[PDB]
Amino acid sequence: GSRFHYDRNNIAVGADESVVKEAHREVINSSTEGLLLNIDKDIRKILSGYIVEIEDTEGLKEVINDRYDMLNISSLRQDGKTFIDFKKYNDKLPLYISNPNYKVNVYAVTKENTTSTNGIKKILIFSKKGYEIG
Amino acid sequence: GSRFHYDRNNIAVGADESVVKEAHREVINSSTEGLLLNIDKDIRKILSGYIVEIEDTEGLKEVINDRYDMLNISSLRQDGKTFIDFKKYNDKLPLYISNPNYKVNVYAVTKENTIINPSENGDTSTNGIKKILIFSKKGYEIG
């Protein structure tokens, strides 16, 4: 099979979940400001961005960057590493995690899956409890 | 009161300046290549690293390792002592102190005060980082 999904002009616009999931498996650093990781350029090119969501112990979810045009929250450091920035669309503040058992879920959105983010098809690429984040 | 400052996970991430300074007070060797000293593991754990600065007689200051991602100049050597390496981000050379009255200042940066990622303005400097002076000696006081 092929690692990526291609559109009708053979431009890569997506990938199966397992592929996207595996590409984000190496986290260098996590904190309430965001995630630092190495992401392959060819993976970066198939994504429109990321959705950031806090989930409480009752399973209730809150999307922090909750509009279709607030998905662009990752950028590259001078050294090539990717920072997915929780603060950018959170009033430039770190995430507030009120209980260490709350979860921070980050989802990747592929270009073929791109006002709200509900209804956006997305790929869970990071999920940790507050006590497991910096 | 409490020796350390604790984060939302009840992990120590800082402390009052008096505690940090006191934990670095006793230096085994100071040279232009850096500082050798014993630091308590529990203090090491609350630090992101150190900023090294040369300060002339007129008070003009030069930070040697000036970036948010260059604080990591400390390590444990074979005997468990900490060595704060002045060469690491100094083009791999020892500090050049032009005049023996000039100072070398070293500041510690605690985890709660560290800069994890550059600002949205794209600033990668330590200017403005909150930091704690833990060593300040003139050239003639330095090996």
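Don't overthink the numbers, they just go from 1 along the chain as shown.
Looks like X-ray crystallography, 2.0 Å, at least that's what the header says.
Every residue gets a Cβ built from N, Cα and C, even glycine.
Swiss-Prot documents A:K87 to A (Swiss-Prot position 708) as a published mutagenesis change and attaches the note No effect on toxicity. A C-beta separation below 8 Å, combined with a sequence spacing of at least six in one chain, links A:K87 (mutagenesis position) to A:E33, A:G34, A:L93, A:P94, A:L95.
A mutagenesis experiment is reported in Swiss-Prot for this position, A:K92 to A (Swiss-Prot position 713), and the note states: No effect on toxicity. The secondary structure of A:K92 (mutagenesis position), as reduced to three states from DSSP, is coil rather than helix or strand.
Among the mutagenesis experiments that Swiss-Prot reports, A:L93 to A (Swiss-Prot position 714) is described with the note: No effect on toxicity. When other Cβ atoms within 10 Å of the Cβ of A:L93 (mutagenesis position) are tallied across all protein chains shown, the result is 10.
According to Swiss-Prot, the mutagenesis experiment A:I97 to A (Swiss-Prot position 718) carries this note: Decrease in toxicity due to decrease in cell binding. The Cβ of A:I97 (mutagenesis position) has 19 neighbouring Cβ atoms from other residues within 10 Å, across all protein chains displayed.
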End to end over the 9 unmodelled residues, the distance in Å from the Cα of A:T114 to that of A:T115 rounds to 12
